[PDB]
Amino acid sequence: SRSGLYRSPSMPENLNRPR
Amino acid sequence: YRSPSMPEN
Amino acid sequence: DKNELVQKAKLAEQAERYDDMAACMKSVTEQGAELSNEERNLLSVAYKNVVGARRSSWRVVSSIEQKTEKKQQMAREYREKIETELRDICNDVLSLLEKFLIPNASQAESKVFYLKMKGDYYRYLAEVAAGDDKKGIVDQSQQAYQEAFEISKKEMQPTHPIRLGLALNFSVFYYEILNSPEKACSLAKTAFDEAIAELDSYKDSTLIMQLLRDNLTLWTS
Amino acid sequence: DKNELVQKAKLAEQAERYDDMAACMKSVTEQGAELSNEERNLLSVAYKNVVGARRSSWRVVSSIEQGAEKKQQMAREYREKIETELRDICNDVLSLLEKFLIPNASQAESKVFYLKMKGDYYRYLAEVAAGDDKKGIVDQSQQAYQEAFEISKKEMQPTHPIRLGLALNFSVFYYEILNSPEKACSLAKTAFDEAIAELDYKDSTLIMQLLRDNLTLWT
Ligand SMILES: O=P(O)(O)Oc1c2c(c(OP(=O)(O)O)c3c1[C@H]1C[C@@H]3c3cc4c(cc31)[C@H]1C[C@@H]4c3ccccc31)[C@H]1C[C@@H]2c2cc3c(cc21)[C@H]1C[C@@H]3c2ccccc21
Ligand SMILES: O=P(O)(O)Oc1c2c(c(OP(=O)(O)O)c3c1[C@H]1C[C@@H]3c3cc4c(cc31)[C@H]1C[C@@H]4c3ccccc31)[C@H]1C[C@@H]2c2cc3c(cc21)[C@H]1C[C@@H]3c2ccccc21
Ligand SMILES: O=P(O)(O)Oc1c2c(c(OP(=O)(O)O)c3c1[C@H]1C[C@@H]3c3cc4c(cc31)[C@H]1C[C@@H]4c3ccccc31)[C@H]1C[C@@H]2c2cc3c(cc21)[C@H]1C[C@@H]3c2ccccc21
Ligand SMILES: O=P(O)(O)Oc1c2c(c(OP(=O)(O)O)c3c1[C@H]1C[C@@H]3c3cc4c(cc31)[C@H]1C[C@@H]4c3ccccc31)[C@H]1C[C@@H]2c2cc3c(cc21)[C@H]1C[C@@H]3c2ccccc21
C-alpha cells in the first residue's frame, strides 16, 4: 500500500551488530 | 539503557 | 514571517529532520513574543530529539570506553566530541529559557513547563559533567525543578500532565543524578497517589501515571 | 592509518552517527586499496543510512505537496533542499565506485557487489529525476544492474546472498522505476526458484523471503 510512509521493498540493513 | 523520563508524545 | 517559520518547523517534524525543526523554533523564540501551546510543544519536541540523539550516542560510546589499551583513547576522544555537541545544544536551550521563555511566561502552566525544561537540560549537562562543575550544575537543575514543583503544587491540579511530568522527571533527577532511591520513590509515589485521589478531560495524564508507577516498581525490588 | 579509520567507522556505527561513519569509510576508499568484506559492508551500511533518511523525508514532504497556494510553494522549496542533499550523497557514492571500488575489485563477488551499488544509487537519483534526465539516469541504473546480473549468473551460485540481493533490487527497479509488474515478478520468481532448486546461510534464506514477499504483494 503506497502512502507517504511506504518503504521500497529492496535490501534492508539487517545482520548488523546490536547492543 | 533508557532514562525513564517523560517521552515525546 | 513568525507563522511561516512555525509552518516550516511542522514540515521538518513530519520529515523527521530535527536540526531544521530546532533551527526554525529557535528563530520563533528569538522574535520575543510568548509562544502558544503548539509552538511550545514544537520547540520542546525539536530539541528533545536533537539532544536525545547525542545522549544515546554518548551512552553507547561511554560503555565502550570502559570495556576497551590505547584503543580506549579513541573512544574517549569521540566521547568528548559528542559531549561538546551535547553541551552546545543544552546551552542553546538554556539561553532561550533565560533570555525569552521563562520571563515572558504569563501563566503557571507555561512557567512550570519552562522551569521543568530548564531542570531537564541542566540534568543533561550534569550527566556528562566533570567533578569540578558537576555539583554546581546539579544545583541549577535542582533549583529549576524545585521552583517548578512549588508553583505546580499551589496552582495546578494533581492530574495536570505538566505537573505529573515534572514529578516524573524530578524523581529521575533524584534517582540518577543524586543517588537517593527513596527520595526519588517518595516524590513519584505522592504525585501518583495525589493523582489517584483527584479521580475519585485528558488521557496523557494516565499515561504519565503509568510511567510514575513503572519507576517505583523498578527502583525498589 | 586505514585501521584507525575503519575502527572509528565501527564506533560511529554503534553510536548511530552515520555521517561520521560514511566520512571515515570514504577516507578508507580514497586510499586506493581494495576493501575487505568488512570494509565494503561498513561503507555500504553508512551511505545507505545517510541517503535513506533523505529518501524517507523526501517522500513525506512530496506527499504533503499534494490544497492551498503559499503552503505548497514552501513544501516544494523544502523538497528541493532535500533533493540537493540527496544528489550530493548519491554523487559521492558514485564517484567512489567509479574512481576506486569497481576498477580494483579482484573477484566476481565484489564486482557484483559494487555494480549493484551503482545500480542502487542511480535508482535513487531516478526516483528524484525530472522529465529530462530521468530516461538517461534510469538507463545508467539498468546497465549497472544488467552487468551485475550477467557476472552474477555465471560466477555465483543461486543461493549466494549478493546474487539474491541483486535480484531483489533489480526486481524493485523494474517494478517502480519502469512500471513493469511483469519483469519484476519474473526476476524475483526465477531467483527464488533457482535458489530453492539448489538446496542440496541465514542471509540467503532471509533474502529469499523478501523476494517472495514482493511477489505475494504484487499479485
Ligand atoms: O552494576 P551494573 O549492572 O554493571 O551497572 C552499573 C554500571 C556502572 C555503575 O557505576 P556509575 O553509576 O558510577 O556509572 C553502576 C551500575 C549500577 C551500580 C552503579 C549504578 C548507579 C545507578 C544505577 C545503577 C548502577 C541506576 C541508579 C544510578 C543510575 C544512573 C543512571 C542510570 C541508571 C542508574 C558503570 C558500569 C555499569 C555502567 C553502565 C553505563 C555507564 C556506566 C556504568 C554509562 C554508560 C551506561 C550508562 C547508562 C546510563 C547512564 C550512564 C551510563
Ligand atoms: O557515584 P558516586 O558519586 O561515586 O557514588 C558512589 C559511591 C560508592 C559506590 O560504591 P558502593 O556500591 O560500594 O557504595 C557507588 C557510587 C555509585 C556507584 C556505586 C553505587 C551504588 C548504588 C548507587 C550509586 C552508586 C545507588 C544504587 C546503589 C545504591 C545503594 C545505596 C544508596 C544509593 C545507591 C562509594 C563511594 C561513593 C559512596 C558514598 C557512600 C558510601 C559508599 C560510596 C556509603 C557512605 C555513602 C553512602 C550512602 C548510602 C549508602 C552507603 C554509603
Ligand atoms: O492510488 P494510491 O494507493 O493512493 O497510490 C498511488 C499514489 C500516486 C500514484 O501516482 P504515481 O504513479 O505518479 O506515483 C500512484 C499510486 C498507485 C497508482 C500510481 C502508482 C504507481 C506505482 C505504484 C502504485 C501506484 C507502485 C508501482 C509504481 C510505484 C512507484 C514507487 C513505489 C510504489 C509503486 C500518487 C498519489 C499516491 C502517492 C503516494 C506517494 C507519492 C505519489 C503518489 C510519492 C509520495 C508517496 C510515494 C511513495 C513512493 C514513491 C513516491 C511517492
Ligand atoms: O509512470 P507514468 O510514466 O506516469 O506511467 C503511467 C501512465 C498512465 C497512468 O495512468 P493509468 O493508471 O490510467 O494507466 C499511470 C502511470 C503510473 C501512474 C498510473 C499508473 C498505474 C499503474 C502503474 C503505474 C502507473 C503500475 C501499477 C498500475 C499498473 C497497471 C498496468 C501496468 C503497470 C502498472 C497513463 C500515462 C502513462 C501510461 C502508459 C500506458 C497506458 C496508460 C498510461 C496504457 C498504454 C501504456 C500501458 C502499459 C500497460 C497498461 C496500459 C497502458
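Here chain A follows Swiss-Prot, giving residues 207-225 in order.
So this one's X-ray crystallography, 2.5 Å, going by the header.
Every residue gets a Cβ built from N, Cα and C, even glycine.
If you check Swiss-Prot, you get these features:
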type	residues	note
MUTAGEN	A:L211 to A	Reduces phosphorylation by MARK3 and CHEK1
MUTAGEN	A:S216 to A	No effect on interaction with MARK3. Abolishes phosphorylation by MARK3
MUTAGEN	A:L221 to A	Abolishes interaction with MARK3. Reduces phosphorylation of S-216 by MARK3
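All protein chains shown were included, and the count of other CB atoms within 10 Å of the CB of A:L221 (mutagenesis position) stands at 10. For A:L211 (mutagenesis position), other Cβ atoms within 10 Å of its Cβ number 10. Counting every protein chain shown, the Cβ of A:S216 (mutagenesis position) has 18 other Cβ atoms within 10 Å. With a CB cut-off of under 6 A applied against ligand 3, none of the mutagenesis positions A:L211, A:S216, A:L221 are retained.
Between the CA atoms of A:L221 (mutagenesis position) and A:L211 (mutagenesis position) there is a gap of 23 Å.
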